[PDB]
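The structure appears right after this line, and notes come after that.
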Amino acid sequence: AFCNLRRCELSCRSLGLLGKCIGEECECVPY
């Protein structure tokens, strides 16, 4: 299902990192 990138940036911000939509599922990434 089409992934929200804007939400995943601010959700991964809690960990300290950026969220990417990979295969339309979110991943907080080390970059």
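When the header is checked for method, it gives solution NMR.
Backbone N, Cα and C define each Cβ position, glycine as well.
In Swiss-Prot this protein carries:
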type	residues	note
MUTAGEN	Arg6 to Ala	Small decrease in cytotoxicity towards Jurkat cells. In r-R6A-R7A; 1.74-fold decrease in cytotoxicity towards Jurkat cells; when associated with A-7
MUTAGEN	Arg7 to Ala	In r-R6A-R7A; 1.74-fold decrease in cytotoxicity towards Jurkat cells; when associated with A-6. In GS-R7A; 2-fold decrease in cytotoxicity towards Jurkat cells; when associated with 1-G--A-1
MUTAGEN	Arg13 to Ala	1.45-fold decrease in cell death of Jurkat cells
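Of the listed mutagenesis positions, namely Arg6, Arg13, the sparsest CB environment within 10 A is found at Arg6. The separation of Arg6 (mutagenesis position) from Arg13 (mutagenesis position), Cα to Cα, is 11 Å. The local packing around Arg7 (mutagenesis position), expressed as other Cβ atoms within 10 Å of its Cβ over all shown chains, amounts to 12.
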